[PDB]
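Since the structure comes first, as structure tokens, the remarks are kept for the end.
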Amino acid sequence: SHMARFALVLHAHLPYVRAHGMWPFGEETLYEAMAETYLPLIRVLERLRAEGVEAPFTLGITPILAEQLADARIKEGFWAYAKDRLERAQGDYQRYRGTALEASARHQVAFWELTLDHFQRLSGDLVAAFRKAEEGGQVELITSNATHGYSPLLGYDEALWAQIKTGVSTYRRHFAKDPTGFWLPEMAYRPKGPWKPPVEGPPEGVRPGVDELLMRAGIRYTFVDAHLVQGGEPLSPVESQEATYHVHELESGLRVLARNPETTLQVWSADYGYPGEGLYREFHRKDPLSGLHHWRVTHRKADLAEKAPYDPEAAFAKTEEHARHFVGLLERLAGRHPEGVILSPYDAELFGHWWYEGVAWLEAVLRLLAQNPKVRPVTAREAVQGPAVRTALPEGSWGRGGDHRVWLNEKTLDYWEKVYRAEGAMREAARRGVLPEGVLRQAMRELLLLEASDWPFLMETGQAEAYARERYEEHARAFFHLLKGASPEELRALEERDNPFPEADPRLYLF
């Protein structure tokens, strides 16, 4: 009766890593997420469906992630990665039987057996499994920009349109339905108005709001950070004002929900977030021989050398207590905001991958909320129904500082220069229509790959900036090479290396 609406949104995303190397950052990053986040989530969805548990939520799979999950090289690579991990786990069980690490090693063997069997039973097709969960009603699926481009800073409306529409087209191709919800990468939003580029030389002029292009693409709602609706300081101690519990409608007709502060902190806080509980598996200590994780957090301030052996049984059991604790918080929020909306949006790979026990926590939370008299779990589609506050949103993001500083700074000016030059050249090339169709399609792929926010995100990170620079520099170089003139076999080598979006439509740049 007059229940609060809880909208859990998981944003699943990885940049394009297929064919670009294996490790530390490369294909293995995708195989890790497939094993530890996506497959376990699919098993939650299968169980809830089997048991008739009604606790829906919203899942984004970015187009570039979905393109990789659906790819033959990735399916084969995952199968090989999981086989090798089973062998590593068997070897660690051989070494650690009769030691304090035996339980961890035994658990790892069981995990990889289950992973291989499940993957095999899915025909290796995770995208199909997610389509099937949506069909059963356990989840709403949402899309995003083709390659998670940073919407407010893309230099042309045509390039932003191509990102949005390529994402919508990818979702339609994979799921045979039109998406109504959309994840703005980094919750990054810009309203209608005069715009001057931060680097030369897209032109300055009045641009439509990001929401107007979303509406034109058939999208009806998205998700923004608290400070975009309540003002004040960005969440990234920011309280949760009234406005954050309301659905907002913009002049364009688009609806938005705002990130709830309390539920974000309760999970993400480096100091009191659930993942820092001492029983949970420690991510950052790796076995010297196998690279597997056999240790527990122990204490948040513990040195790696001070980490105690992992006990899987105690760790998974702990998730039940944390599920009750979280639901207690939702109830307190529901009492403060009768019949309000609580949006709890997270990067998906936090669960199961970074916080190993986090998918079990999600399942426990959902099962509790299915029976809760005060808080109803809903899809985003349902959450945005009913009365909405008429609202205009300021420019911002959910990043540090609540603005664009993470992606636009002294170390990314070179990046943005290349993006802007490529966006201008792509438009012109599409308009001329003199390059072969295949060259135009692959140039479009290279531009989209260049536009991934994942690269500039890392230009102020010491251990990642060289890698990210080589990735963006290579997609830029490939893009310009294709326009200037590449041989057919140079084209084919790029098509094979960089293969998302088989139906890429360069006519989107004529928007």
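Residue numbering: from 1, along the chain as shown.
Backbone N, Cα and C atoms are what each Cβ position is placed from, and that goes for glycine too.
Among the features that Swiss-Prot reports, active site, nucleophile is placed at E186. Mapped onto three states, the DSSP output places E186 (mutagenesis position) in helix. Within 10 Å of the Cβ of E186 (mutagenesis position) there are 21 other Cβ atoms, across all protein chains.
Secondary structure from DSSP puts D347 (mutagenesis position) in a beta strand. For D347 (mutagenesis position), applying a Cβ distance below 8 Å and a minimum sequence separation of six or more within one chain yields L10, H11, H13. For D347, the entry in Swiss-Prot reads active site, proton donor.
Sequence annotations record features per position, and here Swiss-Prot assigns substrate binding site to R259, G276, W398, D454, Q463. There are 24 other Cβ atoms within 10 Å of the Cβ belonging to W398 (mutagenesis position).
Experimental mutagenesis at this site is recorded by Swiss-Prot as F25 to A (Swiss-Prot position 23), annotated: Nearly no effect on enzymatic activity. Other Cβ atoms within 10 Å of the Cβ of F25 (mutagenesis position) number 19 in total over all chains. According to its DSSP assignment, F25 (mutagenesis position) is coil.
For the mutagenesis of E186 to A (Swiss-Prot position 184), Swiss-Prot gives this note: Complete loss of enzymatic activity. Binds amylose but not glycogen. The structure shown keeps the original residue.
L265 to A (Swiss-Prot position 271) appears in Swiss-Prot as a mutagenesis experiment; the accompanying note says: Nearly no effect on enzymatic activity. The Cβ neighbour count for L265 (mutagenesis position), using a 10 Å radius and every protein chain shown, is 18. In the three-state DSSP assignment, the secondary structure recorded for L265 (mutagenesis position) is helix.
For the mutagenesis experiment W268 to A (Swiss-Prot position 274), the note given by Swiss-Prot reads: 0.4% of wild-type enzymatic activity. The Cβ of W268 (mutagenesis position) has 17 neighbouring Cβ atoms from other residues within 10 Å, across all protein chains displayed.
The note that Swiss-Prot attaches to the published mutagenesis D347 to A (Swiss-Prot position 353) is: Complete loss of enzymatic activity.
Listed in sequence order, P275, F283 are the same-chain residues at least 6 apart in sequence whose CB falls under 8 Å from the CB of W354 (mutagenesis position). Swiss-Prot lists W354 to A (Swiss-Prot position 360) among its mutagenesis entries, and the accompanying note reads: 0.6% of wild-type enzymatic activity.
Among the sequence features in Swiss-Prot, the mutagenesis site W398 to A (Swiss-Prot position 404) is noted as follows: 0.4% of wild-type enzymatic activity. According to DSSP, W398 (mutagenesis position) sits in a coil region rather than a helix or strand.
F457 to A (Swiss-Prot position 463) appears in Swiss-Prot as a published mutagenesis result, with the remark: 0.5% of wild-type enzymatic activity. A simple way to gauge crowding: the CB of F457 (mutagenesis position) has 20 other CB atoms within 10 angstroms, across all the protein chains here.
Cα to Cα, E186 (mutagenesis position) and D454 (substrate binding site) are separated by 10 Å.
The mutagenesis positions shown are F25, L265, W268, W398, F457; of these, the one with its CA atom nearest the CA of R259 (substrate binding site) is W398.
When the Cα of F25 (mutagenesis position) is compared against those of the recorded positions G276, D454, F457, the shortest separation belongs to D454. In the three-state DSSP scheme, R259 (substrate binding site) falls into the strand class.
For the recorded positions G276, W398, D454, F457, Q463, a Cα to Cα distance of within 10 angstroms from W268 (mutagenesis position) holds for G276. Comment: substrate site residues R259, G276, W398, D454, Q463; largest CA to CA distance 30 Å, whole number.
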